[PDB]
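A.B. asks: Attaching a single structure in structure tokens format; questions to follow.
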Amino acid sequence: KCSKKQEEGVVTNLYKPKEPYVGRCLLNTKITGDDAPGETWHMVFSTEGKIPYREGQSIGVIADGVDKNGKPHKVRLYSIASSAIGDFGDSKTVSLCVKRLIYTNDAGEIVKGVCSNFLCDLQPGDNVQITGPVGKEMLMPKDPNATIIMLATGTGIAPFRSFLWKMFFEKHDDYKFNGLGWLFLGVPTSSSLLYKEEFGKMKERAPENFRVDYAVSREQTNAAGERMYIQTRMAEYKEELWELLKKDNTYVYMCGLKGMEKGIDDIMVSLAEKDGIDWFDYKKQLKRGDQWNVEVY
Amino acid sequence: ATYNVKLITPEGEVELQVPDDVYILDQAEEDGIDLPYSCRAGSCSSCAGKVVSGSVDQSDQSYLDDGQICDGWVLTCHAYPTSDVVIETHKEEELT
Ligand SMILES: Cc1cc2nc3c(=O)[nH]c(=O)nc-3n(C[C@H](O)[C@H](O)[C@H](O)COP(=O)(O)OP(=O)(O)OC[C@H]3O[C@@H](n4cnc5c(N)ncnc54)[C@H](O)[C@@H]3O)c2cc1C
Ligand code: FES
């Protein structure tokens, strides 16, 4: 089966949990404000060009220390934030986007995520054990005139960072984009709003080729007076979207927090039965067409 | 190896046995079947047809781009089978 997603050169499982590449921490910057509910860091690692990753993949992280059994912790996966070329544009570099997992349970007890906290905690010069690259699910389309719809919530923006960098920041001989990049990103606060000035700079150098939309659940509501969730902002274009949904060169990508897609499906349900269509069957179909692609955690 | 081929001509279906080292149209002909053709060297459109199922080794054609191969289009004059395969013939106008 030939796919509508660039499958050429893509490598997988080059390093595994038994023999991880040990890389090194170069940067590590908090990118949420101080008032931000969750805290999310943007981090870059040294790779030696030894991991020729491609836009949309994700990597594994073996956290330092051992479980109760003297055994390593289990591989956590993080969507690759930098483009192929890295943030420095030299391909010796991988970039991650990590939210620090901290909650209180019903006993008042502050619980912290092993890997998430290990990573935000990293200082320039620390070592990182690295698995991957992993995932074929979220690779770009072959079509460089593609309509690319990217739904993201929180640290589900990561791959789409990787996407846009290549699309708008970078000059490739084999690859020049010229379709429409539409991005929807939903978050709690204007303080959780990741990488915004970047997307700005893009929207600024490709006004018609890029369209962004954000959804701050806790700082906006619609005409109907309800919290602006990803779906709610989307619903504001339920027209073009549904329209664009019947094109052959429109590819949808969804990434982030398990649950967002109930929100979205619900909106699509009412749009489908408009044309007399059952959604999930149209869904399936787009998927078979690699036109719908989902990566949530 | 020899595999089953089912041809859905515009004048109905007909099946037959094809060795994986013999081109498909070659067979059809000795088996008395009239399928459209021209070049018989896989860089034209006459023998056009569509893969419904099964696979073929049409390496050594040159007329179709990958999206037409992706679309299950096939040049009969230069397609060997690698499996039991069902095919519509007389599909040039549809490609055209
Ligand atoms: C394909 C993929 C892509 C991913 N991309 C990203 C990304 O870009 N950024 C990112 O930050 N993370 C991402 N993750 C999730 C990531 O792998 C980690 O699971 C996450 O960062 C927390 O890991 P941790 O080790 O810090 O927490 P852990 O030590 O794994 O603790 C989590 C455990 O606590 C429980 N738990 C987890 N969350 C909660 C909660 N909110 N409330 C109550 N209990 C909870 C769970 O049952 C789980 O067993 C991705 C996951 C997948 C599968
Ligand atoms: S007839 Fe020209 S390639 Fe088959």
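In order, the residues displayed for chain B correspond to 53-148 in Swiss-Prot numbering, which applies throughout.
For this deposited structure, the header notes the method as X-ray crystallography, 3.8 Å.
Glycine is treated like the rest: Cβ placed from N, Cα and C.
These came from Swiss-Prot, pasted as-is:
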type: BINDING; residues: B:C91, B:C96, B:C99, B:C129; note: [2Fe-2S] cluster binding site
type: MUTAGEN; residues: B:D117 to N; note: Decreased affinity for Fd-NADP(+) oxidoreductase and decreased electron-transfer activity
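Please go over these features one by one and say how buried each is and what sits next to it.
C.D. replies: If you take the C-beta of B:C91 ([2Fe-2S] cluster binding site) and look for same-chain residues 6 or more apart in sequence within under 8 angstroms, you find B:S98, B:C129.
In the three-state DSSP scheme, B:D117 (mutagenesis position) is classed as coil. Cβ neighbour count for B:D117 (mutagenesis position) (all protein chains, 10 Å cutoff from its Cβ): 9.
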A.B. asks: Could you tally the C-beta atoms, other than its own, that fall within 10 angstroms of the C-beta of B:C129 ([2Fe-2S] cluster binding site)?
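C.D. replies: The answer is 24 other Cβ atoms.
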A.B. asks: For the recorded [2Fe-2S] cluster site, enumerate neighbouring residues of the same chain (Cβ within 8 Å of the Cβ centroid of B:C91, B:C96, B:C99, B:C129, site residues themselves excluded), in sequence order.
C.D. replies: B:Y89, B:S90, B:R92, B:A93, B:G94, B:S95, B:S97, B:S98, B:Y115, B:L127, B:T128, B:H130
A.B. asks: Determine the most Cβ-crowded residue among the binding-site residues B:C96, B:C99, using a 10 Å radius around each Cβ and all protein chains in the structure.
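C.D. replies: Most Cβ neighbours within 10 Å: B:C99.
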A.B. asks: Under DSSP, is B:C99 ([2Fe-2S] cluster binding site) helix, strand or coil?
C.D. replies: coil
